[PDB]
Every structure is written in C-alpha cells, then in structure tokens.
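K.L.:
A single structure is presented below for examination.
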Amino acid sequence: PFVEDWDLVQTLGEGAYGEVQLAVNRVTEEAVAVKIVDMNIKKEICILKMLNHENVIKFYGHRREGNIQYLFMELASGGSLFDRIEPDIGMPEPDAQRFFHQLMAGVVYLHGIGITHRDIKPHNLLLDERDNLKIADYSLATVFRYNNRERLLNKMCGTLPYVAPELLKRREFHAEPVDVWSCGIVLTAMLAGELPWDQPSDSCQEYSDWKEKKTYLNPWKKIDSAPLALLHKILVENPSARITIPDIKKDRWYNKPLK
Ligand SMILES: N#Cc1cccc(-c2c[nH]c3ncnc(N4CCOCC4)c23)c1
Ligand SMILES: [Cl-]
C-alpha cells in the first residue's frame, strides 16, 4: 500500500490507537512514520500542530483518504526506551541520567505550552539515531492551561503502574504533578529494570512498603542513594508536596557528573 507519494513499507508498532507504519517516499527516499486511524482526532491533530521541540515527536501533517486518516510524524530509528531497559537490571546510571534530562526537557516544553501528555512510559519514549529521546503519542494528551488559566483534570487515563495516586483517589487533580510522577516511575524502571508496584493504591502492598520507607526491598535496593533521594521527592503521595520540575533541576543526582 501507499499514500500519495509515500509507500507504506512496514509496521513499526501500535500507538495508543491505530497502527504506525514506516513510510518511505519513492522519489526522495525520506523515511517518516505514519499513524493510520480508521474513521477525537480533530483534538489530537490540533495538539500535534503545536509541537515543536527536539525531545517531542514532530508532526509533519495529515491526509484524510476516505475512511483512513494518515498522521505523518517524525521517525525515530532507535526504537523505544522500553528496549534499552534490561529486565531486573535497568541500564547504566549515566545513560539513565541522560535520558532523564531529555525527558524533563520534553515535559517542561509540553507543560510550558499548556499540554499534559498523561501517558508517559517507556513505550512512548522513542530514540532517534543519536539516542536522543522523543516523547510520542498525543492521543491522550490534553490542554491544562489556556489563556494563562489552569484547568484541573478529572478524566482517569494512563497506565496503572505509571499513574499517580491522586488520579485514583481525587475527583479532580492538577495535571503537572501527574506527569512528574510518571517520569519518576520511568526513572525507577531505568535504574532497576522493574516497576515498583502494580498501582499506587492503599491495597497494593509494594506501594505501602514504599510509603513506609522499606527501601531495603526491591526495586529500591538496586538504586544508588543519590538517584533514590530524587525518587523519594518525586514519588510523594500528596501532589502538592511532590517535587516540581524547577526543583528537580536543582537535585543533587540530576546535577551529578556521570560517565
Ligand atoms: N501517535 C503515535 C505514536 C505512538 C508511538 C510511537 C509512534 C512513532 C512515531 N515515530 C516513530 N518512530 C519509530 N517508531 C515509532 N513507534 C510507533 C509505535 O510502536 C513503537 C515504535 C514511532 C507514534
Ligand atoms: Cl520495565
């Protein structure tokens, strides 16, 4: 199959909705990614056209072709961060730190334009040929700030092991601390190659253990004291006591020179 000048050469994977194909232009040989959706997406395109940052997947544009919408996007030839995390091990701390810096640069950018991603996790964090991180998939994204006025969110969405506890507990909540939380679970996954809990609920034993500071258990025992002190500031149950991005950027481990 093919779309105007582009051939659909192969399946890269599935986003939150629909299929993503590698599109190669037959003329120019340029390779991009195309998300193919059958038959909400006005909002998504609208958010996609806002995006201009080196740690965010770039939107090239779209074509309706009968039933099928085709959303053209930057290709990331390095695959996902998911594939760089070795189970039970993680990755080298300097690599983790570098990816964390890039993730924060992307999140700050989004938040600065009033967008929350709402599903940060390693599958949505892609790597270009130089291992630069790009935040992908704006199908759950939404505006939380417009004309300088913040709106609280109420929709439950995301992925349970990554989702902040207020989203399970509060009728309405601030957007930014939710995305911060999920960045903390990504950090843990990078440093330990395991997720700390199935969900951050009072009924989840591993979540209770963390609240009781049992860091002699896994995954925490695999993580050095400096990044762990950051994770103690991020994975804070009360979102108004949770560290903000400005303060993450002052954290000791964040600023530690590494290999
Ligand atoms: N909407 C959206 C969305 C969600 C997730 C990823 C992509 C995606 C954009 N550029 C890519 N480059 C290389 N692989 C990619 N993926 C696609 C999905 O499977 C993983 C590998 C992408 C887009
Ligand atoms: Cl993992």
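Residues 4-42, 51-270, in that order, are what chain A shows, numbered as in Swiss-Prot.
When the header is checked for method, it gives X-ray crystallography, 1.9 Å.
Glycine too: its Cβ is placed from the backbone N, Cα and C atoms.
According to Swiss-Prot:
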ACT_SITE  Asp130  active site, proton acceptor
BINDING   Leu15, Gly16, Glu17, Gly18, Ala19, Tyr20, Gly21, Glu22, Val23, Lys38  ATP binding site
MUTAGEN   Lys38 to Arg  Abolishes kinase activity
MUTAGEN   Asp130 to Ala  Abolishes kinase activity
MUTAGEN   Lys132 to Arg  Strong reduction of chromatin-associated CHK1 ubiquitination
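For the listed features, I'd like the structural context: burial, neighbours, distances.
P.N.:
DSSP assigns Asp130 (mutagenesis position) to coil in the three-state reduction, outside any helix or strand. Of all Cβ atoms in the shown protein chains, 22 besides its own fall within 10 Å of the Cβ of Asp130 (mutagenesis position).
Over all protein chains present, the Cβ of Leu15 (ATP binding site) has 19 other Cβ atoms lying within 10 Å. In the three-state DSSP scheme, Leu15 (ATP binding site) is classed as strand.
Counting every protein chain shown, the number of other Cβ atoms lying within 10 Å of the Cβ of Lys38 (mutagenesis position) is 26.
All protein chains included, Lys132 (mutagenesis position) registers 22 other Cβ atoms within 10 Å of its own Cβ.
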K.L.:
Nearest to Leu15 (ATP binding site) by Cα distance: which of the mutagenesis positions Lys38, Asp130, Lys132 is it?
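P.N.:
Going through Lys38, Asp130, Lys132 one by one, the Cα closest to that of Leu15 (ATP binding site) is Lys38.
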K.L.:
What kind of secondary structure is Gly21 (ATP binding site) part of, going by DSSP in three states?
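P.N.:
Where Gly21 (ATP binding site) sits, the three-state DSSP reduction gives coil.
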K.L.:
When the Cα of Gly21 (ATP binding site) is compared with the Cα of each of the mutagenesis positions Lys38, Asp130, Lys132, which one is closest?
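P.N.:
Closest candidate to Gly21 (ATP binding site), judged by Cα separation, is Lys38.
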K.L.:
Given the mutagenesis positions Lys38, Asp130, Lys132, which lie close to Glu17 (ATP binding site), meaning Cα to Cα within 10 A?
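P.N.:
Among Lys38, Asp130, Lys132, the ones whose Cα sits within 10 Å of that of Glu17 (ATP binding site) are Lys38.
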